[PDB]
Amino acid sequence: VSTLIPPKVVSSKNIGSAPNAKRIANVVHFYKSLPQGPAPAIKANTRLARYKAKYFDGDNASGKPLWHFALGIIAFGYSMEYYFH
Amino acid sequence: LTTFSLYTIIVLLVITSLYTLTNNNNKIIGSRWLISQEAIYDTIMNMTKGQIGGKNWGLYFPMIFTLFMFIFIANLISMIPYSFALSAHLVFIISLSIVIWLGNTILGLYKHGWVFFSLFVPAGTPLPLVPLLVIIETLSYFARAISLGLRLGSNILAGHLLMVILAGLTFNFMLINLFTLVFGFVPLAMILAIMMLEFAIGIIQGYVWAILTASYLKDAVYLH
């Protein structure tokens, strides 16, 4: 008999139902987000970090470190091969 | 620290370097070695789903994964000219097979108890043939107890022995002979071939071990 008032009732529930769950999921991660490679930490030195940076990095990612390890184990084992036989 | 101890500590160091040292800062990009580890994880997890899946595959996936990586790192250090096959006794693989069979039997006797004896009679085979069936399946399980060790261990030792005998018998490759042409270089070709064969065999038999232990776990948990 009178005029009910829909057009300003969105205060109680934000428009949409499915994207409401994703709103909180995607709005919160943008605060603590790296602008462009912040704190890359590409430089380190712990007597083995240089080897990791030079060979164990994703830029090369080749089979050369495995061959170097094989050569090193051969060099180490030559001495005890002489010692045993 | 004996040869086996140093070999195992080096294996542990390199295997942990392949994961914790591959990550420069543990990015979400998932680099080529990271994506290789991801592919291996996905493959082992889908062994688990395909062969033991249905209620409790995820629970038993980790031992499949760990055994796969241990066998992978053992087989990787098998072709290096100095590489010794883990003190060259290979009884370790037999011990692993025996302990895995014992664990599977314990799991069967725990989750089924006396019902585990009903596994010897899958579908039919009535009373006149029941003792024969139970004897046959018990002997098959006893053979399974030794199948896994006398398999990977046997192939690794056979590959190493072939390596040694081949290298020994071509010692005159260009020492004093006059016929050391490509005909005399053919032995080098067969040595290269057995390099490739040993590599492929090691990888495919690691896969064999994974699928066999998955099937054994399925037979233990699920009675058919």
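Heads up, chain B uses Swiss-Prot numbers, so what you see runs 36-259.
Using N, Cα and C of the backbone, Cβ positions are placed for all residues, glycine too.
If you draw a 10 Å sphere around the CB of B:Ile171 (variant position), it holds 13 other CB atoms from the protein chains shown. Quoted from Swiss-Prot, the note on natural variant B:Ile171 to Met is: In strain: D273-10B/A1.
Classification of B:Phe177 (variant position) by DSSP places it within a helix. Annotation for B:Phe177 (variant position): no spatial neighbours, criterion Cβ-Cβ under 8 Å with sequence separation of six or more. One natural variant catalogued in Swiss-Prot, B:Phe177 to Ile, is accompanied by this note: In strain: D273-10B/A1.
The note that Swiss-Prot attaches to the natural variant B:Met231 to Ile is: In strain: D273-10B/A1. Cβ neighbours within 10 Å of B:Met231 (variant position), excluding its own Cβ and spanning all shown chains: 10.
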Residue pair B:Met231 (variant position), B:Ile171 (variant position) - Cα distance, angstrom, rounded: 38
